[PDB]
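Comments concern the structure below.
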Amino acid sequence: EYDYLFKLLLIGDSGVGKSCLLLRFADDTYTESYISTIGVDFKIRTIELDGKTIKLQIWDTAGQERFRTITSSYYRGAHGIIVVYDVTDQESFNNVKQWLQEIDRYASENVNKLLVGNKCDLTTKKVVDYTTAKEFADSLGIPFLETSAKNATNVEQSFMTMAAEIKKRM
Amino acid sequence: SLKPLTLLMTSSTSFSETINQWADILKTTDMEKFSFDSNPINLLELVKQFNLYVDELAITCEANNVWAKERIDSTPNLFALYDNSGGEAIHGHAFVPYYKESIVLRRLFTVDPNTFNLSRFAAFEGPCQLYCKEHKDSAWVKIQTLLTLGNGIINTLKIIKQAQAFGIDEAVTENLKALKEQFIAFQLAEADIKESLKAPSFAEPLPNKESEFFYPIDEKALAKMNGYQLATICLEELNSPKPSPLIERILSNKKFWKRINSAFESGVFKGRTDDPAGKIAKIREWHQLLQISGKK
Ligand SMILES: Nc1nc2c(ncn2[C@@H]2O[C@H](COP(=O)(O)OP(=O)(O)O)[C@@H](O)[C@H]2O)c(=O)[nH]1
Ligand SMILES: [K+]
Ligand SMILES: [K+]
Ligand SMILES: [K+]
Ligand SMILES: [K+]
Ligand SMILES: [K+]
Ligand SMILES: [Mg+2]
């Protein structure tokens, strides 16, 4: 009773917002409260595009190094991976490098990437210029969006974009 | 029609044997001839039993004084050298170098039975993964291996129950493969730890009358601590039942209060699972009390 099923995967450093993204996007809610995801989890929202209906099997992952054994399992199966960094967190951006490497190491040959700079609403505490990020992004032809899971800003658009980008390749 | 299979749990048996039992079942059964039912599987109890194991483990490390075995400094704890937080708060916690390792242990590993996840102990997450890089073979690494496997098992099962609920079979079938592997992995790791836990020859350092959570903190050291840091300490001490000598020190000292309070008002603590709101209130009370008493 659906037209397509895409398997998505959010990776990124710990506490960069992966789960709040998944949550706003799936349930349109947000909780201020501090929980770190263990291993993996997955949520499923159904999207409509062109105007075929697409089931999104989105898998959330733990950022921490010690979970890598586990998280890395779910890489090959993904149609598209979103790598997330936190715009107020310098190192999180510096880390996209490894995150992209981990994608090479583990996921499919032709996986659809997407760079997301979350917590974009924190204007004063920001440290990674849309420009600098966007340039790096373009350096590798990977689409890029700033987003605030808190505010809703671009969370919708991000998954849409990732989904569209996938259909194009099918 | 193939036999139904599940992984049950006896009412009081511990995490370790519970795993061990499932470990047999999973090893000795040709999983092709069975149809796996995860519904009867009692996550809650498993989580309860696991956190209980985390605690016991934490206790012996401290008791056997494992952490002293593991030094090269007198830096207030194993990870102190690896903090580059600048005493900022990181998801509700500032880094405090005086934390006992066994508290750090519990906080990176116990599972929030409510969520089957982790309640953020963020300020130590970086410092810890760093220490791990520079100290393979160290007890902390061996332990954390073990505990993470713990965590894994719980997550895997949750993912199985969840996937079964949504008919996602690719997952359920593959995750059983994995679960078995985690199973053995755990049993190895459990064996492997037994050395690392051996009590060093240098005598047991004398108990701290002042806090259940931090190594001693002299008045000099405490003074250099910032708003977030002292704040973090106050919230921790409230995990004792009786008020601690330490928190009394902090709350009695008039100089420390402005920064403690502003830390509170900053809101960085809002999202703590440990009733921050409640704790904060009580801390304010105790402070108010104390300033009355110290008005002589
Ligand atoms: N201002 C703001 N804060 C956020 C946002 N996303 C996450 N946070 C904060 O950072 C914490 C970590 O997010 P979480 O989803 O746990 O990150 P994960 O570890 O990457 O899944 C949250 O609980 C929030 O306190 C955002 O879009 N804006
Ligand atoms: K916030
Ligand atoms: K049940
Ligand atoms: K033990
Ligand atoms: K109390
Ligand atoms: K206690
Ligand atoms: Mg998370």
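Swiss-Prot numbering applies to chain A: residues 7-176, in that order.
Going by what the header records, the deposited coordinates were determined by X-ray crystallography, 3.2 Å.
Placed from the backbone N, Cα and C atoms, the Cβ positions cover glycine too.
Listed in Swiss-Prot:
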| type | residues | note |
| --- | --- | --- |
| BINDING | A:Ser20, A:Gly21, A:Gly23, A:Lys24, A:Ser25, A:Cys26, A:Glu38, A:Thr43, A:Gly69, A:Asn124, A:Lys125, A:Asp127, A:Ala155, A:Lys156 | GTP binding site |
| BINDING | A:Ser25, A:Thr43, A:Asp66 | Mg(2+) binding site |
| MUTAGEN | A:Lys49 to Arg | Promotes TLRs trafficking and TLRs-mediated signaling; when associated with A-61 |
| MUTAGEN | A:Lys61 to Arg | Promotes TLRs trafficking and TLRs-mediated signaling; when associated with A-49 |
| MUTAGEN | A:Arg74 to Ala | Abolished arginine GlcNAcylation; when associated with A-82 and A-111 |
| MUTAGEN | A:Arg82 to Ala | Abolished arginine GlcNAcylation; when associated with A-74 and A-111. Abolished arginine GlcNAcylation; when associated with 72-A--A-74 and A-111 |
| MUTAGEN | A:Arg111 to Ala | Abolished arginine GlcNAcylation; when associated with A-74 and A-82. Abolished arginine GlcNAcylation; when associated with 72-A--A-74 and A-82 |
| MUTAGEN | A:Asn124 to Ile | Dominant negative mutant. Strongly reduces the levels of CASR present at the cell-surface |
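Projection of Swiss-Prot feature records onto the structure.
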residue: A:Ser20; record: GTP binding site; DSSP class: coil
residue: A:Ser25; record: GTP binding site; DSSP class: helix
residue: A:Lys61; record: mutagenesis position; DSSP class: strand
residue: A:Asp66; record: Mg(2+) binding site; DSSP class: strand
residue: A:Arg74; record: mutagenesis position; DSSP class: helix
residue: A:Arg82; record: mutagenesis position; DSSP class: coil
residue: A:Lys125; record: GTP binding site; DSSP class: coil
residue: A:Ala155; record: GTP binding site; DSSP class: coil
Query raised in the report: What is the number of other Cβ atoms found within 10 Å of the Cβ of A:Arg111 (mutagenesis position)?
Result: 10
Query raised in the report: How long is the line from the C-alpha of A:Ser20 (GTP binding site) to the C-alpha of A:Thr43 (Mg(2+) binding site), rounded to the nearest angstrom?
Result: 9
Report task. Identify, among the recorded positions A:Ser20, A:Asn124, the residue whose Cβ has the fewest other Cβ atoms within 10 Å in this structure. Result -> A:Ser20
Report summary line: Closest by Cα to A:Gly23 (GTP binding site), out of the recorded positions A:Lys49, A:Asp66, A:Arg74, A:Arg111, A:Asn124, is A:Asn124
Requested in this report: Around ligand 7, within a Cβ distance of under 6 Å, which of the recorded positions A:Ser20, A:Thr43, A:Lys61, A:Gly69, A:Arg82 show up?
Outcome: A:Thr43
Requested in this report: Would you pick out, from the binding-site residues A:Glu38, A:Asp66, the residue whose Cβ has the largest number of other Cβ atoms within 10 Å?
Outcome: A:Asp66
Query - Intermolecular Cβ proximity, recorded positions A:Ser20, A:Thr43, A:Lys49 versus chain B, under 8 Å - result: A:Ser20, A:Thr43
Query - Alpha-carbon distance [A:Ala155 (GTP binding site); A:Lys61 (mutagenesis position)] in Å - result: 21
